[PDB]
Amino acid sequence: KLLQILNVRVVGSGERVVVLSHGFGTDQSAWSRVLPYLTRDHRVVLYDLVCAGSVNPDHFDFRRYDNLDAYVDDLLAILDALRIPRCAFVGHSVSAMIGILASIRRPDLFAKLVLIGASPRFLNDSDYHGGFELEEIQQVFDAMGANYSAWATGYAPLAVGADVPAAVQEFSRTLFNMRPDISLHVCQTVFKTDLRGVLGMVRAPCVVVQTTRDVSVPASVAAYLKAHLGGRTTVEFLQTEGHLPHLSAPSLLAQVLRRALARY
């Protein structure tokens, strides 16, 4: 009953269908301020990832969700249940990784991707700057277990980046709503994911959104995506700071979404 379980909502109308898929520490409400810019021109599908605190956490099967392919299966099952044959997909954070994988599994269904806070790999590697060393993640995982509330308190303004207090408060609200063992397990799953080898399998055109600074995504990752994704890819720069521009700069991000969703 995924449509119920994952809080699927279809709003707006149109022939151009857009799916909005939220990232780590938020739920579909993170799209609220961009949504009104899209519903006159598009049918919009929103849903919550199984790890959102707005979903009953007793649905979180730790074994099933120890790889992103299980989140892909939930997205494709929702789109097939809704009988949607073609869409554009906007993914933030973990959902940018889900959208890359889903576009390779079902190239018929994904006509365009828009990727926000996107990276194919967060850990550094030889001649690859992901932004994180192994010892630093080991400490992130320990702080999330030792004191999740203190960790989330400190992380929310760092991730929002810009001093936009309403956005810090909204992101802290949904990070504190995540069950702390689920939040650690999704963080661990993201850090074990390395999409570099599959980037050239994406066929859809893609827009990579880049802000001035993102604590989780070095500036060089956007150019690495543009060089390696298999579809026609552009980097769209937003003159704003942070990882969650849909919370902190929603009108500015809505410019890029309306432009990228105009034809596909």
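Residues displayed in chain A correspond, in order, to Swiss-Prot positions 55-318.
Determined via X-ray crystallography, 1.5 Å.
Each residue, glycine too, has its Cβ placed from N, Cα and C.
According to DSSP, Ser147 (mutagenesis position) sits in a coil region rather than a helix or strand. The Cβ of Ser147 (mutagenesis position) lies under 8 Å from the Cβ of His76, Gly77, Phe78, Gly79, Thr80, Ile170, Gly171, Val244, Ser270, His297, each of which sits 6+ residues away along the same chain. While the structure shown retains the original residue, Swiss-Prot records the mutagenesis experiment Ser147 to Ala with this note: Weakens interaction with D53 and attenuates strigolactone-induced degradation of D53.
Within 10 Å of the C-beta of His297 (mutagenesis position) there are 24 other C-beta atoms, taking all protein chains into account. Among the features that Swiss-Prot reports, substrate binding site is placed at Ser147, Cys241, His297, with the record citing experimental evidence.
The feature active site, nucleophile is assigned by Swiss-Prot to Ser147.
Cβ contacts within 10 Å of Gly153 (mutagenesis position), excluding its own Cβ and spanning all protein chains shown: 27. Under DSSP, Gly153 (mutagenesis position) is assigned to a helix (H, G or I) in the three-state scheme. Among the mutagenesis results in Swiss-Prot, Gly153 to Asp has the note: In d14; dwarf and high tillering phenotypes. The residue drawn here is the original one.
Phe186 (mutagenesis position): 17 other CB atoms within 10 A of its CB, across all protein chains. Mapped onto three states, the DSSP output places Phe186 (mutagenesis position) in strand. The annotation that Swiss-Prot gives for the mutagenesis experiment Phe186 to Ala reads: Loss of strigolactone-dependent interaction with SLR1.
Under mutagenesis, Swiss-Prot gives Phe245 to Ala with this note: Loss of strigolactone-dependent interaction with SLR1. Sequence-distant neighbours of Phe245 (mutagenesis position) (same chain, six or more apart, CB under 8 Å from its CB) are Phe176, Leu177, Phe186, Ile191, listed in sequence order.
Classification of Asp268 (active site) by DSSP places it in coil, neither helical nor stranded. Feature annotation from Swiss-Prot assigns active site to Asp268 (among others); the stated evidence is experimental evidence.
Quoting Swiss-Prot on the mutagenesis of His297 to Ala: No effect on strigolactone binding, but decreased enzymatic activity toward strigolactone and loss of interaction with SLR1. DSSP gives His297 (mutagenesis position) a coil state; it is part of no helix or strand.
The active site annotation in Swiss-Prot covers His297 (among others).
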Give me the CA-CA distance between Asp268 (active site) and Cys241 (substrate binding site), in Å, as a whole number. 17
Give the distance between the Cα atoms of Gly153 (mutagenesis position) and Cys241 (substrate binding site), rounded to the nearest whole Å. 17
Cβ within 8 angstroms of the Cβ centroid of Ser147, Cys241, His297: which residues besides those meet this for the substrate site? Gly77, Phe78, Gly79, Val148, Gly171, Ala213, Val244, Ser270
